[PDB]
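Report on one structure; see the data block that follows.
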Amino acid sequence: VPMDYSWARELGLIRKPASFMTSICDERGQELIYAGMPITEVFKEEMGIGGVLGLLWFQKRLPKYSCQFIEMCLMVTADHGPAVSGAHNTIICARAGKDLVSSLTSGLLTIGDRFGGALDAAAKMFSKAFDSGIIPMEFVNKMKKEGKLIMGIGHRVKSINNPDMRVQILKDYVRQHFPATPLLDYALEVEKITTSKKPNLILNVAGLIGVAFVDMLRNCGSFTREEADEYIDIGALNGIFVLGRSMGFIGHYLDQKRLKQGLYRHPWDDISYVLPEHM
Amino acid sequence: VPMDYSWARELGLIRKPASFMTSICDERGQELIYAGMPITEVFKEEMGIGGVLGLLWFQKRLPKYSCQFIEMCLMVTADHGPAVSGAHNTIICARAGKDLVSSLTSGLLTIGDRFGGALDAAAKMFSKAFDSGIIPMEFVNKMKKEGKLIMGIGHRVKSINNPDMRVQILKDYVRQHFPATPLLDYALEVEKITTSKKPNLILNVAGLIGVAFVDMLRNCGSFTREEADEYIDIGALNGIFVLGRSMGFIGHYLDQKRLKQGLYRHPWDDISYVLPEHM
Amino acid sequence: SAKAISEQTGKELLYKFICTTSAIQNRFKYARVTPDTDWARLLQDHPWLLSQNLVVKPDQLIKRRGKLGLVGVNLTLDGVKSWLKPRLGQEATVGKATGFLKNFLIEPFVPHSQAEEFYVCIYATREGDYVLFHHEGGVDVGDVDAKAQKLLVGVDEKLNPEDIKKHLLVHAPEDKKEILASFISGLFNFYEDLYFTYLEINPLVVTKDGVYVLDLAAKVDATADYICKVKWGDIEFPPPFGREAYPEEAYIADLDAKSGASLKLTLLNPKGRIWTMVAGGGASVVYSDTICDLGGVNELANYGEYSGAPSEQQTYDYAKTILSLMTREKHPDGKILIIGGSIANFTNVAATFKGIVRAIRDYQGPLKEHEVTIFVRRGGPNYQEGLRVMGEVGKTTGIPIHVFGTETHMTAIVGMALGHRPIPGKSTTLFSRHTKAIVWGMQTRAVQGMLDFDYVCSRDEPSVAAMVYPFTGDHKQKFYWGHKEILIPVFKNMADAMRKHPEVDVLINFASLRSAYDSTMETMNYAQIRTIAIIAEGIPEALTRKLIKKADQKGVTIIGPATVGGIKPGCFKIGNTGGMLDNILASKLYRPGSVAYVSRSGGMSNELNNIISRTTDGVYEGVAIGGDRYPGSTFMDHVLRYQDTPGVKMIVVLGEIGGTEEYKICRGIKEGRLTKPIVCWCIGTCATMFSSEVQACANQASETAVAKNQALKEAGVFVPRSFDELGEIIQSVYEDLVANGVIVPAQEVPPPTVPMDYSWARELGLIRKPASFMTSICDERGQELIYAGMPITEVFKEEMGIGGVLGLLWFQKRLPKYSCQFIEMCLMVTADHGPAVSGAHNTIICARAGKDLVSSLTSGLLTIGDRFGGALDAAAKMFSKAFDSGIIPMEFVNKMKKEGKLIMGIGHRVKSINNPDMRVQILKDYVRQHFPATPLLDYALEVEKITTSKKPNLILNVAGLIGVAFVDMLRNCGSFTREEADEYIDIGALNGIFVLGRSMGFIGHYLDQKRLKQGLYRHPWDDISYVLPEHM
Amino acid sequence: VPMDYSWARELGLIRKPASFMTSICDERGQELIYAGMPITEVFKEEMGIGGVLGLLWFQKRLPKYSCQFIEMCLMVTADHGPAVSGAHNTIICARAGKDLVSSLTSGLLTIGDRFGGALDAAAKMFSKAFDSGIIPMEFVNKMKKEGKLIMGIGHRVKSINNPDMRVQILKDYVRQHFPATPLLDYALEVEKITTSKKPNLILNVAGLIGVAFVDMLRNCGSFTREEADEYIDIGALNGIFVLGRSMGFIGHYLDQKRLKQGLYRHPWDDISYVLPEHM
Ligand SMILES: CC(C)(COP(=O)(O)OP(=O)(O)OC[C@H]1O[C@@H](n2cnc3c(N)ncnc32)[C@H](O)[C@@H]1OP(=O)(O)O)[C@@H](O)C(=O)NCCC(=O)NCCS
Ligand SMILES: CC(C)(COP(=O)(O)OP(=O)(O)OC[C@H]1O[C@@H](n2cnc3c(N)ncnc32)[C@H](O)[C@@H]1OP(=O)(O)O)[C@@H](O)C(=O)NCCC(=O)NCCS
Ligand SMILES: CC(C)(COP(=O)(O)OP(=O)(O)OC[C@H]1O[C@@H](n2cnc3c(N)ncnc32)[C@H](O)[C@@H]1OP(=O)(O)O)[C@@H](O)C(=O)NCCC(=O)NCCS
Ligand SMILES: Nc1ncnc2c1ncn2[C@@H]1O[C@H](COP(=O)(O)OP(=O)(O)O)[C@@H](O)[C@H]1O
């Protein structure tokens, strides 16, 4: 009989290369492990969602304030109403009778540059400005010449003396808990300059989350500079927004199912048909 | 040194179970193979997209009229405007700046029971009615008594002396080329009954396609009754509709990118906010 | 309605479907002879007539044939043939009408005498079926109503033979008594089972041999066709003896069966001048009486109506038919067309007037020399826009058309046309302000109109509490309460709605004719409902009688079928009564009045609303009992309710010809039960001196509208001189009541305003809303599907396959045939490449996880991008960038080498040289033979020469070949500019090409995994390298 | 000059029905609102991620123990290794160079009956058994007769005296904090019967989470029986698992991007090709 593959590997006679590599979880053992930490240790250490997220995304044991800040970031990005593109698509898919996964993924697929990407874009823009020695005024001028709006700046209604409440809560927590916030101070100077202009140009929730997340990565002690830069580059903040807004999208799906809304059909009056005459 | 897995397998000293089974395509050889037929043979036999679809989905070399009928079915389901749920979601995703795949999948995820599943539902309902000995009048009465509308019956405007053009074309082709259409005849009797009830209750494009596809599977000679029933049960007509409407969804994505439409947000006046007072 | 059938058809039905223990001979023994018949074939197929003698009768609904000489008794074959000639084929005048003889029936002769001829009759009335038997049958019965033994069989009860023994059969011999006791029972069973309304056998021969049916006059309920078609086959309803219908006259007969709209048209003399196109049966009748009242007796040409909300095409066909019939002669005096009609409740005036303007705009040629004058008076939904549109159409065409609205009298149009006037336990209270109703059926427009009426009536709560629709689950539908959005529940079952809304006391049934009976039966099982409104038209009379019997047993008031319903201003509105809110405000139907009216026609009820609003303080309550033969509630019921109602001070009755209900009103007045002023007018007074009408069905002189009007006039009822005087007499009665102080007119209080509808404002162009979406590839709004400006029928006619459809939908261009075939070829070569690639792997994993086709396909498709599937787009972009610059292929190769970038579309695993890639070879051969010019392909071929000189397997890939050939096709097919082709490449046309091609393979993999029934996949742990942090 | 639609709506001269209804979030006002609760009040009450989830999915202000239980449920379902179907698909998509959203959605689309649906299936099965009045022995016997394995019962390695640590943690929390756990006691009796069978037939994390979630819905006091039944029916537990596993899938994507793994192609030796000879 031909030699059995698994039992030969047990004897160590043959070698077959492993095609996959993982670093975040080990389920083979007697206990589930989250990046080197047993799940019983995860719960005993009073880790919340933030600690588990730190273990699974960064393979680090973040300090308690970092995990709490991550949880507040997920909370403030939970939902922003049904009018946005992702919530709209999720509601349409739910009203089409599809399951939770399909509707949620239909809503999530709209997340990218125009919708939901302001966190990552603001973080990248402010980090690139701050890493170079240009002062906030020079940053504003440079963004002006290149014809680029500063990501993370500008609110429809909120302004000076009418501050954004989510921004206020997150900023207050960051000041009382983060040991050092260089990028946040840089962004606050930029916000002062922009509010010297049209005064709704306040620091957005997206910009504040991006700069505070970069500050947390760079100043919590668990990361080197290269590690924080790599995690910003590969889209950790995109994951933060996606995970936060998944709660709101699932809530929208459940609300549409509970309200028993029928299949949606867009009105013809809201659509402008411009077709070729014969082509 | 330990034995080499691949070279041991070449020697045949060891066996490792294969975790995957496939039947539709072989790319390991000197030529690409579609369900037994080489690609050169596919192009030499003048088989089109319909023949390739037959090979890939049913592992059968279908007759020419069957492949042409499949092509017409894909043609008539290519697009039905931007107001439907899937096209709406694709347009929203495209206007959110996403790539072709993301927008197409966002649109496709709405395809299911309420949207796009009328082909499969009509085929299943009519096949179930025809397999039992009940007459078309008995089928209509049973559907009425069960509180179920007949899938594949009913048009928003079209009626007698105002026929659906796609239905007319498909029915004419099926009549002129299909050797036998028992289910189609049954559906036509049901349509006469329903149009006697109400003029606009004509046979839908979904119902026509479903019954004609079941007839094609059962009468082309390439399938047994069990094989055709299994292919209907596993969702072949769902795949037909999805493949057909994918062309329209990609067209809508390309149109939205050509028109350079900006990010869409649903108007607040079109949303009725009904929230708890304090809960 | 009940339609008479031929004697032959009744004989076939009786012989085929009777079931009795008696013996019936001559079964199926008859023949039909016609002027265009085959005598030899008739002798051959049925040769049993050679031996016995024959009897011959005309079979065109002829009564008293014995006394008119059209019957032949004791004639042989040659005698029958000789006797047929002098009468068949030409005039044979019978009574008032005359007509041709194109039908005769032949049956074997029977020997008998006057002592064995029996008369049997079964006819339907509201209380049930009357069976009359007379022992002295034959042609010497005379008056049989008060002579023969008469027995009543109630609704939904059986006829026992014992009752036949002791009542119906008391003047017959014992043996013939016994045989007739079974024959009559079988005949009654046959009458009930086949929904006959009238069935007369006279004479009926009973002797030692068996039962003989010589004659049979039958009228059957046509509306029961959906019940009895299987037992009727192709039944025919011969017209009454006289002149046959015109080819144009018979066209409305088949238009009537197309939809639920009523289309009636009858011709008397095409040589007349006045032609009527009145909307509404009651309105058409009123117009006919008005034209006959003031000089139109011998001048009228036609009578007809259109109702039931006819569509555009139906109205256009009716108008073109009537105009074509109008133009067939040149009258020296001229011609008049009268488009009359009352205010519509549901019929779209604009939809029924655009067809009119279309039919009078194309029909200009032979309609102008007759000097036709058109007078139009119409009201209802969208009446102002339709009137203005038809007026402007007439002014452009130049035909003289006089347009008048609801501000003028409905019948004044006739006067101006003829020149007489210048041309410028039942409850007395059914509804209240707190009345709540359940609507059976999905009628969003009707419920919204009801809510608007309630809001403008200052009701506290909506009158609709719930809706019942069995074809959807329980949910809530959003409606408007003024400017606020409210939710009305919809229940799949009536029981849940009944339980959750115990305060509902009214059901409005919008079920069809074939579902209204069962729904009403189920509704009467609940005692909380005291009033039911049946809207459906076409319910069989037997079912309606069963409904009436159950309602009387339960004490439930039924506003009979085929009605718009009724309106109680300030309290409640039924369905679509009174039109939309504009007519409600115009007729002041938001506040109670003091005049209560009852009518049969709904449109005539709306006309009464208008008349009472203009000439009186207003309507208190109006009910349309419907046009059915047996209404759920009669005129007397509502008149007694009005008399018992303190708020009612005057009663108006709009009766119709046929029946004796107005005589019941007269008797109620003479007995002192009715004391309030009553103004009643019976329409149809013009049907007395016409040839014959079909639209009611009076059978006596007392039932004529003239006789009923005369009796009411000499019974204490204020009867106007005509319908024109109805408003004047109503106003006179109201003014007298005001002068005596019984009526105190309340001061007018403005009603709450309702916001205008967005769609209606867009139709009038009063508001503008920006379109949030802009599309260019498909159009499904129109009558035909359009792909980028090209109809689907033309798409299939031009024989462009999937490639052409893709060209239309993606590029909005009609590509040449070779380009479409090349696109299909690209789709085919990228259909699948095995299960080992990332997308196929993910699709297979998702399929083995039990997910549906869409989820597995999307899971596979989401891997398509830079590393998998994007080689087509990358190769096209790189080669186009190299070619647009002037660099040579060698310079391109060197530039890519020094930039550390591999050339996309170059390099194969096993196919190097002398064994080329077969897909590449096929595509390249096709492109060479069919493409006009391929500069980028030649550039890529030079690059491939260089790379294969570097390494044999560095050949042009399928991805690179497809990319460069697609760019060449875009740039050289002539359908694109350079910028258009570059933009299409930039936005990802080739990504779409690959995705659409590989979707076929992914769906194939999903179906294959489902067929193989593969279980859940879990990746082996030995193939995964776990490198986790030690403690972090 | 046609009137503006917005102006006509402001004056109330027209009425246009709203095509959408929402109940979970209001963003039009001066502050973000989560089901009637201002975001400032949400953070002031320390509602946490579990509290925000309760507000957005159930429109209820759940007690602290229920919110914490929801957080632990999300924590225990965060990840279970890379070998499962969803993690495998996410890793494949990440190694294909796709973005975070695409890879996460590819992994999530495998969640359904066979993978990830054990929570909802176990909850439904145990609720149907407990609400029908049958005793645990009767339920076990009935499941055996119908040929259905009891969902939420049976572990690969863990057994009696070797309990699942996640199950122990969640069960301990539920016992000390939930007011009443009828369904949990019923499931524990069922597990006592199934451990008199093989020792490995213990209550899984899926079954324990399902029964504890049903118990929390039916016993926290914020829901009636109808509301809890509706929320279970529409797939609240499906959303719980999806949201929990989304963190692990994003972590897997980030890990694959950090390891810079190349494009994956499945080995041919692990695939068994069974193609038709010529069809
Ligand atoms: C962020 C930014 C778009 C600010 O928005 P803005 O253009 O000032 O205003 P908005 O686009 O939010 O909306 C404009 C108006 O539409 C209204 N509106 C918003 N959503 C709406 C909806 N769904 N329906 C109807 N109206 C809506 C707003 O109330 C606002 O009202 P007003 O102009 O009458 O006061 C702008 O400053 C910017 O682009 N900055 C870059 C920073 C960035 O991109 N961050 C994004 C943070 S998520
Ligand atoms: C097929 C079926 C949906 C058609 O019934 P319907 O309700 O008359 O069709 P619609 O709902 O599309 O029409 C509603 C009206 O809205 C209009 N409408 C349709 N799409 C619209 C859009 N995007 N925007 C605005 N208005 C629209 C239509 O013109 C139609 O006519 P109306 O406005 O004159 O009343 C129905 O008979 C049915 O449910 N049958 C089951 C079988 C089935 O679903 N087959 C699949 C179809 S291929
Ligand atoms: C196309 C290109 C990848 C050719 O690559 P290559 O290294 O020659 O060959 P592949 O990567 O396909 O595969 C290499 C080996 O794996 C083998 N192999 C392929 N699929 C396999 C599978 N699923 N299991 C096991 N072995 C496999 C091949 O047969 C070959 O084996 P060999 O060494 O025994 O011949 C390379 O030239 C390139 O990157 N060009 C850029 C242009 C481009 O990207 N084009 C896209 C291709 S359409
Ligand atoms: N088959 C027959 N055999 C003998 N006599 C017949 C037959 N048919 C009709 N008659 C006689 O002709 C007379 C008139 O025929 P019928 O058509 O019944 O008259 P009507 O049309 O007035 O009812 C009847 O009195 C009947 O006796």
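Numbers in chain C track Swiss-Prot; the residues on display, in order, are 2-425, 487-757, 763-1099.
Every residue, even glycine, has its Cβ placed from backbone N, Cα and C.
The Cβ of C:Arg66 (ATP binding site) lies under 8 Å from the Cβ of C:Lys58, C:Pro59, C:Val72, each of which sits 6+ residues away along the same chain. When secondary structure is read from DSSP and collapsed to three states, C:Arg66 (ATP binding site) falls in the helix class. Taken from Swiss-Prot, the feature ATP binding site covers C:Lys58, C:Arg66, C:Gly67, C:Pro109, C:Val111, C:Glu118, C:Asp216.
Neighbour density for C:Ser260 (Mg(2+) binding site): within 10 A of its CB lie 19 other CB atoms from the protein chains shown. In the three-state DSSP classification, C:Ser260 (Mg(2+) binding site) falls within coil. Taken from Swiss-Prot, the feature Mg(2+) binding site covers C:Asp257, C:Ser260, C:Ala262, and the record attributes it to experimental evidence.
Under the heading citrate binding site, Swiss-Prot lists C:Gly309, C:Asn346, C:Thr348, C:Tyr364, C:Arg379. Counting only residues at least six positions away in the same chain, the Cβ atoms of C:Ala280, C:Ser308, C:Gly309, C:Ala310, C:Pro311, C:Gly381, C:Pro382, C:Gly665 sit under 8 Å from the Cβ of C:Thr348 (citrate binding site).
Residues annotated as domain 'ATP-grasp' in Swiss-Prot: C:4-265.
Among the mutagenesis results in Swiss-Prot, C:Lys540 to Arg or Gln has the note: Decreased acetylation and increased de novo lipid synthesis; when associated with R,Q-546 and R,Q-554. Abolished ubiquitination by the BCR(KLHL25)complex; when associated with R-546 and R-554. The residue drawn here is the original one. Take the CB of C:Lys540 (mutagenesis position) and look out to 10 A: across all protein chains shown you find 14 other CB atoms.
Here the residue is the original one, but Swiss-Prot notes a mutagenesis experiment at this spot, C:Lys546 to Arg or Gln: Decreased acetylation and increased de novo lipid synthesis; when associated with R,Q-540 and R,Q-554. Abolished ubiquitination by the BCR(KLHL25) complex; when associated with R-540 and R-554. Packing around C:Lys546 (mutagenesis position) is summarised by its Cβ count: 9 other Cβ atoms lie within 10 angstroms of its Cβ, all protein chains included.
Taking Cβ-Cβ distances under 8 Å and a sequence gap of 6 or more within the same chain, the neighbours of C:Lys554 (mutagenesis position) are C:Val530, C:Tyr531, C:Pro532, C:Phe533, C:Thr534, C:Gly535, C:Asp536. Following the DSSP three-state reduction, the secondary structure of C:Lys554 (mutagenesis position) is coil. In Swiss-Prot, a published mutagenesis experiment is listed as C:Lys554 to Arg or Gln, annotated Decreased acetylation and increased de novo lipid synthesis; when associated with R,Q-540 and R,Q-546. Abolished ubiquitination by the BCR(KLHL25) complex; when associated with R-540 and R-546.
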Among the recorded positions (C:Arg66, C:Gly67, C:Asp216, C:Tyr364, C:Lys540), which are close to chain D, meaning C-beta separation under 8 angstroms?
C:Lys540
Neighbouring C-beta atoms (10 Å sphere around the C-beta of C:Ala262 (Mg(2+) binding site)):
18
For C:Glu118 (ATP binding site), the number of other Cβ atoms found within 10 Å of its own Cβ:
22
Subset of C:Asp257, C:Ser260, C:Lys554 (recorded positions) with C-beta under 8 Å from chain B:
C:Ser260, C:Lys554
Rounded to a whole number, how many Å is the Cα of C:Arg379 (citrate binding site) away from the Cα of C:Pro109 (ATP binding site)?
58
Restricting to the chain of C:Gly67 (ATP binding site) and a gap of 6 or more, list residues whose Cβ falls under 8 Å of its Cβ, or answer none.
C:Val140
Could you give the Cα-Cα distance between C:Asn346 (citrate binding site) and C:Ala262 (Mg(2+) binding site), in whole Å?
14
Given the recorded positions C:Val111, C:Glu118, C:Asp216, C:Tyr364, C:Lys540, C:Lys546, which lie within 10 A of C:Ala262 (Mg(2+) binding site) by CA-CA distance?
none
Quick one, of the binding-site residues C:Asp216, C:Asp257, which Cβ has the fewest other Cβ within 10 Å?
C:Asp257
C:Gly309 (citrate binding site): tally of other CB atoms within 10 A of its CB:
18
Which one of the binding-site residues (C:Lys58, C:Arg379) has its C-beta surrounded by the most other C-beta atoms within 10 angstroms?
C:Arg379
How long is the Cα to Cα distance in Å for the two residues, C:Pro425 and C:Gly487, that sit at each end of the 61 unmodelled positions?
53
Provide the three-state secondary structure of C:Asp216 (ATP binding site) computed with DSSP.
coil
Where the model skips 5 residues between C:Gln757 and C:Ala763, distance between their Cα atoms in Å:
7
How far is it from C:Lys546 (mutagenesis position) to C:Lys540 (mutagenesis position), counting Cα to Cα, in Å?
10
Around C:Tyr364 (citrate binding site), how many other CB atoms lie within 10 A of its CB?
18
